[PDB]
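Notes follow the structure.
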Amino acid sequence: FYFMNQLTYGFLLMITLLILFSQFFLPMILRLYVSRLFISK
Amino acid sequence: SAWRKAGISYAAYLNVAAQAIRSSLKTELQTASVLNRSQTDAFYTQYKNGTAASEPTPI
Amino acid sequence: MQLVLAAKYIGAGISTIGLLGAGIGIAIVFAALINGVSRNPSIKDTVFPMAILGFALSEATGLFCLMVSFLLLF
Amino acid sequence: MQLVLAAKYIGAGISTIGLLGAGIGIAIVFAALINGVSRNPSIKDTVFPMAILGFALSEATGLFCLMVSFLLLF
Amino acid sequence: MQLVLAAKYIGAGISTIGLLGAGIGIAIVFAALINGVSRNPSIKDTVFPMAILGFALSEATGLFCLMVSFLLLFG
Amino acid sequence: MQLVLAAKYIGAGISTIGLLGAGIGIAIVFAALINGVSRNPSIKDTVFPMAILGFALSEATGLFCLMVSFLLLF
Amino acid sequence: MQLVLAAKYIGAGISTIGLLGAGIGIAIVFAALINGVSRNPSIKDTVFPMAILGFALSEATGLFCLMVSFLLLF
Amino acid sequence: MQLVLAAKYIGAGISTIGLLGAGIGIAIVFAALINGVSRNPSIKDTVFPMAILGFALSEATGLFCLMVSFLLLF
Amino acid sequence: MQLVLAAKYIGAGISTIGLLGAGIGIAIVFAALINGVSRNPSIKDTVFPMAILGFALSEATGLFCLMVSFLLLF
Amino acid sequence: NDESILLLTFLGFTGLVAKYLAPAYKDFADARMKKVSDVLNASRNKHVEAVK
Amino acid sequence: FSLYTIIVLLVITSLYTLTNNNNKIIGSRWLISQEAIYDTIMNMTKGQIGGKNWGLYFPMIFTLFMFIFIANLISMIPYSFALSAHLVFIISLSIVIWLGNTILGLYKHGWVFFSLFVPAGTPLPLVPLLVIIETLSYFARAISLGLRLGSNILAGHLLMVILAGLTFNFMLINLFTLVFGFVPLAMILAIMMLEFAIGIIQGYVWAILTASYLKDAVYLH
Amino acid sequence: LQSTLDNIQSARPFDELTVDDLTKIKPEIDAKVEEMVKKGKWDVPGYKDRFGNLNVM
Amino acid sequence: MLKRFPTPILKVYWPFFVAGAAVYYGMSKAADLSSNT
Amino acid sequence: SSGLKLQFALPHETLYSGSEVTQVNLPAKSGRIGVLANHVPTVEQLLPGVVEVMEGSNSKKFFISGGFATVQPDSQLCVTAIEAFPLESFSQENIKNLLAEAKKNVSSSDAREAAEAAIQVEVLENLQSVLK
């Protein structure tokens, strides 16, 4: 039932995904899209 | 049966069905309307941009 | 001591029960081929040659079940 | 000599089930046969050959249980 | 030997009933092939790659059940 | 402990019987895909997604069906 | 405890059989879903989400069968 | 003394197989439902409640099978 | 006295499995309900009571198999 | 060795990918690049014509 | 296992940070590999949870989507990174997602959330049965999410492992050095292409199921 | 207007244009990102109608 | 290049954080009770 | 509505238009369909054959040469038709058989004409069966 390095570390890492990606990556993909929109008008 | 694939079209299906019904009947049933149905003279012609009449082939 | 051969024998017998897949398989594919040819008389020459490939594929499951049964017989 | 023969009989008895394949074979094969001839009366000389081939190849794998069962019964 | 090998061979015999699904699956795969292609012939070029995907995956699951039987028949 | 592992092997086998449902399901979802595109060509680019999801779910049924086999086996 | 655990394992192995119906049916639900969405391209918005809820409730039966299989095992 | 519990487990495992019956029930109910709601979107609010009661009673049969499985085990 | 109740539980389970027929049947007739009422909603009250009186005893088929199971149990 | 067959198989799928998936994906990706380029030039054309 | 989970963090952090040469608008050769998946995600999310608050409740479904699909991707390397053959994290976070949508429904609706287990119109003599019919399925679909992904990924990992271990006499002593004796390698390669396919499709379908449960949570049906 | 046309057509290629150049040229795009992030609408109408959606799946 | 954007951190994921706390509590309580190892 | 309002129409002489009728058995595309009252709405082509119309009168055989099985939800079935069929005057064998044999003899034309000849042969066989 040893889950210290399998559950806690993975859980913290997935917080890192949920926070860092939604702060940086999908926002700058949408920034690419909206910049293309802006130059296209 | 195969009007859509092998036959001409569905309209040809009605055409052949009506022709069979009218022609394959009694002698007294061949009235004036049946005579008009049997007689076909639709000479369709394929025009073009320059009105090039291909041919007035019978229907 | 003879239980090994005995169990081999019931295993092969129930492994012949793998033949139902192939049986009802041949059944449905041939029947649907019949229906398709009935709907389009001019499509038989384009359906049968491809159908042979799937007939080989559906005999494949039959002979697979047959040979796993045979491994338990000989 | 006793449990081996018992297993032989058990295996034959359970393996002779595999003719459900032939049963459903004939089932849907002449189901499609009848459907095709009823919907396409002109299309008979085409449906019938594929129909009898379907019967033959379905019953082949259906009775490929029966003949091993005979090999297993005896 | 004895009951352990007897049970191994019994499992080898039983595991093949899963091939019922694989066989009937490839069967209805080609039944759908034949019916759809009979509905119209122009769709054959669009259905054939999905057709090959379909029957390849059906004997893929057939392969899955046969190698589980293969492992079950051996040590 | 011999019969315990013996019954483990039997449990694994009777568990992996249950992938035949997966085998039917994958084929039937792809079957729906193909006749849907066949009756009208323009729907394929929308129908293919849920067809491959039909595969995913139908196989997943078999995988978690014989997961208890693997746990039984291992 | 030997035959007790053996029969518990056999019970789990048979309990997992309770999902053949789930395996084929949670596929046929999406199969008919995509057939219907091919019948009308534009009904997807209202035929999809309730199809997914029916999916969850149709995977539920296999869900309880694996739950009782786990109870047999654990 | 112990094979009594063994038979309890076997009976529960064979009892929980009625779940796939409810799975087929509810699944084919949903498949028919969306097949019949794809045509005539307007016929939705009258096919909703009776669909609800139908898969409810199918799942009721399945859950009664689960309940007798639990009773045999517990 | 021991295998007595062991086989009693075995029989109760192999009787509880008999719910598949009711489970599939109530839903297949109900699928007929769905497609028929989609074909014409004007005669919904004509096809509804016959359906109720039919699948009520379709579940009663279950009820008889459950009575057999309970007599096999208690 | 079990670890011998695995590395050879992975080399096999890498070769298969480069043979089949890489070219088709390359064409699709380059088509999307080209589409983005032409819509950018269309935006420039609209801007310059409006200014004209 | 901890160092192996950091690897997938590094690979997908480099998806954009180590890709854009100058952050060009045209997009680099690996920026496209993520904007295409972003486009697919936004498309079927607005398809399934379409309406209000879909944008506010898109990002965590997205995060789960990349989590799972690169988690399936790393299961192709021969020393397969299938969660180090433990895969219980999928179950734990499936239970986490179930608690999340339960709290979503309990806060958005409250007492109305109990009406999520009963549809809009039911017969009076039959509602008390159908409520308990629809409840236990809902509480039960908290392991169904986990066993799906677990099933596919680790089933693949152990079947390649089993096939490789079973491949002992194929070319060393066996005289059949053809495909007849190389059936192990052939079905290994076939099942690996199958594994890649089922991994990507199962990531997409689990995105669908999680979006469906979120739709059931924030809305009422 | 003449200067605008001249520097529109004579230079400034677009394929190699970087997003940072657009951000430094005009900052209202950043404000737009703030406003549709806070309102939580990531699908404002007029996003990919004139561009490539390429919805593969 | 790297942009630190103000995005919802817990305004929409807070029930997920409660679920994570619950699973932490379950793992901690099952490390000796339900572990059986 | 009670019964059906059959609208049997022809390009030359219509037969019925909103007339009470009990059974309107008509040769559907697949087979023939029996219509009694408030039938399910449907649209489907009709192959040539007897359109059995039960009304207050005696047995009335109405062979059709083409039409649709168009039924309204309000039981106002409208069987379109092209050629009428007298109960006894139309039934003749000599001319029908002679025309069938002649068409079979001249059925060896090109494929475009061959399909028409085959369909004419099948409809002539249908007429022969209808003759009874």
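Each Cβ is built from the backbone N, Cα and C atoms, and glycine gets one as well.
Among the sequence features in Swiss-Prot, the natural variant F:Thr46 to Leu is noted as follows: In strain: DS400/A3 and KL14-4A. The number of other Cβ atoms within 10 Å of the Cβ belonging to F:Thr46 (variant position), over all protein chains shown, comes to 16.
Quoting Swiss-Prot on the natural variant F:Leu53 to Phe: In strain: DS400/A3, DS401 and oligomycin-resistant mutant. Around F:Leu53 (variant position), taking its Cβ as the centre, 22 other Cβ atoms fall within 10 Å, counting all chains.
Among the natural variants in Swiss-Prot, F:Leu57 to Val has the note: In oligomycin-resistant mutant and cross-resistance to venturicidin. The residue drawn here is the original one. Taken residue by residue with DSSP, F:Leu57 (variant position) is part of a helix.
Neighbours of F:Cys65 (variant position), defined as other CB atoms within 10 A of its CB across all chains, total 30. DSSP assigns F:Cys65 (variant position) to a helical segment in the three-state reduction. A natural variant is reported in Swiss-Prot for this position, F:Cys65 to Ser, and the note states: In oligomycin-resistant mutant.
F:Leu57 (variant position) counts 29 other C-beta atoms within 10 Å of its own C-beta, drawing on all protein chains shown. With respect to their backbone Cα atoms, F:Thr46 (variant position) and F:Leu57 (variant position) stand 18 Å from each other. F:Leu57 (variant position) sits 12 Å from F:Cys65 (variant position), taking the C-alpha atoms as the reference points. Recorded residues F:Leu53 (variant position) and F:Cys65 (variant position) have their alpha carbons 18 Å apart, per Cα-Cα distance.
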